[PDB]
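See below for the structure under consideration.
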There are 2 protein chains.
Amino acid sequence: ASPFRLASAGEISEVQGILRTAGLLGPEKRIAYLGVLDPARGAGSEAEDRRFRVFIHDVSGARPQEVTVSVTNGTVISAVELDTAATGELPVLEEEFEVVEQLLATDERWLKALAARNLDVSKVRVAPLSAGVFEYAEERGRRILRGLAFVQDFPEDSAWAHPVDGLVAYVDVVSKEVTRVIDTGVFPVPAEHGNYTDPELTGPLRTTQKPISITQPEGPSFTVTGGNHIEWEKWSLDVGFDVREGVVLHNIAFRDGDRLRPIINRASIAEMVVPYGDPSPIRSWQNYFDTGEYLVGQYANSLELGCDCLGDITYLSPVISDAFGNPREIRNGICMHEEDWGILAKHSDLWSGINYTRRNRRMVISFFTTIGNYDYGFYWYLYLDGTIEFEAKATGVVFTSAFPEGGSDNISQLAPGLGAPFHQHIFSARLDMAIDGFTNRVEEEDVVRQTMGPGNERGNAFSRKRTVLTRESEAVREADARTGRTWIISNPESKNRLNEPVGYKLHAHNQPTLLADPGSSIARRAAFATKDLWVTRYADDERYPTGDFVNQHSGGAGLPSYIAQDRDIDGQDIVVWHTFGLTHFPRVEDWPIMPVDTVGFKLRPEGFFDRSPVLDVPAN
Amino acid sequence: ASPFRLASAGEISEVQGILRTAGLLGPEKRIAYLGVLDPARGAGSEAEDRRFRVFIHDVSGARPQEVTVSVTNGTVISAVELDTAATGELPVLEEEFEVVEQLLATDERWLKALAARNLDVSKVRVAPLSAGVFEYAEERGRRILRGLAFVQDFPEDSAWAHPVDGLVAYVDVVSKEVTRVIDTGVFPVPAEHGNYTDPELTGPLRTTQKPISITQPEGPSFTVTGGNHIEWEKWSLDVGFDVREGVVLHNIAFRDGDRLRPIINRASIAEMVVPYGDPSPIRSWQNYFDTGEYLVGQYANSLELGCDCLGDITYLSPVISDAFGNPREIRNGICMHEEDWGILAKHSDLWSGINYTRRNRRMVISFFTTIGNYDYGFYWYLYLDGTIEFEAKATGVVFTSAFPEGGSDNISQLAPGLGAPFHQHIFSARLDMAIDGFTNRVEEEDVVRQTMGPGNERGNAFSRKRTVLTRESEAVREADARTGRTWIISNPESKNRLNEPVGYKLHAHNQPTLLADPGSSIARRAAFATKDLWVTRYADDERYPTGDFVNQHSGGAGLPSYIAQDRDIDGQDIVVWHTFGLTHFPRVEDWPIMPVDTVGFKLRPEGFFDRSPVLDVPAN
Ligand SMILES: [Cu+2]
Ligand SMILES: [Cu+2]
């Protein structure tokens, strides 16, 4: 009867019934977000209260509502009218994707622009892109999408190969009006196709790959109980799923002898931003918060055995709500399997004659999502030795433009006339820490160079230093690869047998953070992305680094607002927010469909155990 | 009849015969190094000349010799007497390992030191450590090893758990004399054992791991011809083995349509340094060049199926020479296999309805070596998409000391009284580039931030810049993770279909480089380790970043000497030397045997192909 179980179809159907009976879900209403709430701190209240948070959009133009319901008692707990001109718009609705294209196909400004290019309107696909906040005063308080156009020569053609440059339009999707059509000039529409299943492009398929067969003759080493509770090789955790964040990990704990030791209370990718670095007015507004604006969980793929997931695979099929409150299953949306991971430890000793070798393994929990041209894999790994790792795998088709004549400093050429603007993919991991319990602190650890001198006569010594972050106002930290900078999360009140506080070390990849000018709109709205590491004091309502309503919010919400409270974080219930990402200068090899690139982070124990935790691993 | 084939037993036996007949391999002589020479530039000389380089040590104290022989003609090509006080000593001989311990067991200064500690001399193991170059004038021109002591309570005990601190001795191994015994004071010998196969330490072994079965029902997708030539998924290369460097990769090329395109002429780990950061006089001299001083190839493990290498494995068994010129096979010393590597590319398109997924694969070529307490895995990976990656896996037992009372800034405590000095493991990859041929150049590529202003009104733009390295004097480069700095090796004379030079991008991990003071002995001898990237003009005799004779060389040889020639490298036959390593602050979890930690680098194509090279990969 776990309070962390996945939402079921019945629960979502009950939410729909509660909302209807209360007068909050009539025919003009649409569910823009629905998700279970985590239990409050202190689950000592016997019998859970399963509560759901709902964002309700109104297609007639009335103010949207934030609603909290209790499925256990069948009641609405609170319902607030939202002022979107102040606190932001609701997430983009799937049913609004196609509205941008159909409104434009009857606008005389759009039709004139296509006529000048000799384009047939029935072939022109329009991408529904989030709008952000810029200089247009008339957009404040309106639900706006912007559209960029692509030509599809036939229904199975890859539109991405034929961008229509110099053209962009703004659309009010509630009142169904085209507010602006901007035409800066005619660019040739790149003519080459990018159809990666066309034999004339692929050539004959290779016949040289022989099968790799991965099987587990006795089944997998993990167990799944209660729908979503996993036990594997001393690890214990609950796999949750949220329509906004996707896969969420709860209650990550490690069985050290007879005691179950907490490590991480909740782990998630709480935000995602893709800023574009092309100064053209056609695209200079382009930034997508795939998590906060589009909800990456609702676009999760059904993963196919032997193709997306290879081996002995256990699936979860999470349930989300559609825009009317009906339950919708994402079949095979989450893959879980263990896999071989090479040598764990090895030594051949000259003096004792003992030869020792052990294999490593990792548990894999993953899902894939597709938002327009992009596809992202999210991978959580648990290792035998206590290491936790996250990996994002980026692929799909690159977003394209024309490639200007005479060149560009902000676009690379993929094909004759075909460009791909420079951009970043930046992630925010939110790690609600519980190292051996909830009294935690973070230290920044730097390598220390020492000078040749007395007490260091041969000039060989080096050391390290640790700086405790004591208040939120000093807990906004930058990477420093040169000094080997890492961060340790420790529990000052739980000691290992050497009398040191137990800890975990965060190892970052030290990739560049947000490159946009600090005075830009995106730097205000994506402030979390300007620094590598933030630490806050836990609070129930501080869930996203960008705030609750990212769509068309003017900036400053989320982490900078939280940090300003300057709360005590030295030995407290704390949350670590780690920013990491990829800076993408597209290459020719990324076209017409791009090979996976990856980024991530990991946490390794740092005096958490009293000795290696994998001494009891057998030889096999 | 490849000139790059592995040396055979017959060839080594013929070298021994040639050397004997010439009067160069009498009973007082020992082969300290023997290896095949690569062909000269321009193999248009029909019928190869298989030539071998040999370092001949003389145990009676005569000057050592460097000898080059031609096995094809049965002749000595050149023989030079070496002046070791000028150009360095020969590599450590395996038969000199045990000499340090036996000389000390009859030295009255050593015996007195053990008596004060109540240690039984028959239980005291002495590690034969390379000496380096410091203040001791009497060592110039002498072959010296230094010894640190460990107690072995019984023949199967792990001596590493019982370091004898405060004691060190220097030994002349040719004249068999103890030159110095230094006793700075008594430390308790840590008492806890570190026996990781002892049930009282491991507890009962886990019964929860079920088997993972990896098989290839039709065999592997690669072919091996001529002993060591590999073809796999458009890749082509020769796997070489050198007693000093270990696994060497030759002639890495990629089949792009009908043409075979060179990428890398020769790839190797050309040096390895492990500097210790403990200022105690007992250990402040401690630096090991495992490659240059000990020769990591001669310590390669025989790798066991299902334990070290899992799957459908093809083995190579390289042949090296022992100290008398007899051939010695390292059975199953090299593992090669392919393995599954997750998603290669994936896209689900909203407009075309096409769902596309492809798997990735990598070819693995690896060996493991053991030098005293350390064990290192060297892993080369070839990927379907043109990526080449190297990974070093570090494990074994950490080098120990006493942990001082009152603490230390340069040692961490692993166990009551047991310390592990801080240290680094730093590698030098030597990449003789041949991107589409031999006319290559290197550019340093940095991310460029742009200011909000005219032509960037929304402050979103960012760019990149590339700086060509034109002469060796400007080709000593530092990492800069903050600006995303990478290096591109291109061929200015070979263009892709977009009229840009073809290239490969080097992605570093940006870990710290050598931390020792720049005035130290180790900074002079390991100068390559002070910078991340060096580029030289190819020359036949510039093989190692530290020079040919690293043992007891005073400093400056190798890369700093090469660089000083200030040769033209803009569109020339060039060599890239990349420094990368791990900075190791040992943790409790590293004891009593440490879980693998890793470091490496990779190279990805950068406009080398005209589109993605994996369009022809099938679905499976
Ligand atoms: Cu990208
Ligand atoms: Cu180490």
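In order, the residues displayed for chain B correspond to 9-628 in Swiss-Prot numbering, which applies throughout.
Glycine too: its Cβ is placed from the backbone N, Cα and C atoms.
Feature list (source: Swiss-Prot):
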| type | residues | note |
| --- | --- | --- |
| ACT_SITE | B:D298 | active site, proton acceptor |
| ACT_SITE | B:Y382 | active site, schiff-base intermediate with substrate |
| BINDING | B:296-307, B:379-384 | substrate binding site |
| BINDING | B:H431, B:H433, B:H592 | Cu cation binding site |
| MUTAGEN | B:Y382 to F | Loss of activity |
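Take the mean position of the Cβ atoms of B:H431, B:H433, B:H592, the recorded Cu cation site; other residues of that chain with a Cβ within 8 Å of it are B:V282, B:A402, B:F430, B:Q432, B:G589, B:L590, B:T591.
In this structure, B:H592 are the recorded positions from B:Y296, B:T299, B:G305, B:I379, B:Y382, B:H592 whose C-beta falls under 6 Å of some atom of ligand 2. Among the recorded positions B:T299, B:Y302, B:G305, B:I379, B:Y382, the residue whose Cα lies closest in space to that of B:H592 (Cu cation binding site) is B:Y382. Cα separation, B:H431 (Cu cation binding site) to B:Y296 (substrate binding site), rounded: 11 Å. The Cβ neighbour count for B:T299 (substrate binding site), using a 10 Å radius and every protein chain shown, is 29. A 10 Å cutoff on Cβ-Cβ distances gives B:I379 (substrate binding site) a total of 21 other Cβ atoms nearby, all chains included.
When the alpha carbons of B:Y382 (mutagenesis position) and B:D298 (active site, proton acceptor) are compared, the span between them is 10 angstrom. All protein chains included, B:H433 (Cu cation binding site) registers 21 other Cβ atoms within 10 Å of its own Cβ. Recorded residues B:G305 (substrate binding site) and the residue listed as 'active site, proton acceptor' have their alpha carbons 10 Å apart, per Cα-Cα distance. A C-beta separation below 8 Å, combined with a sequence spacing of at least six in one chain, links B:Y296 (substrate binding site) to B:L137, B:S138, B:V281, B:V282, B:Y302, B:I379. Neighbour counts of Cβ atoms within 10 Å were compared for the binding-site residues B:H431, B:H592, and the top value is held by B:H431. B:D298 (active site, proton acceptor) falls within a helical segment according to DSSP. Non-local contacts of B:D298 (active site, proton acceptor) by the CB criterion (under 8 A, 6+ apart in sequence, same chain) comprise B:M280, B:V282, B:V304, B:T377, B:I379, B:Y382, B:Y384.
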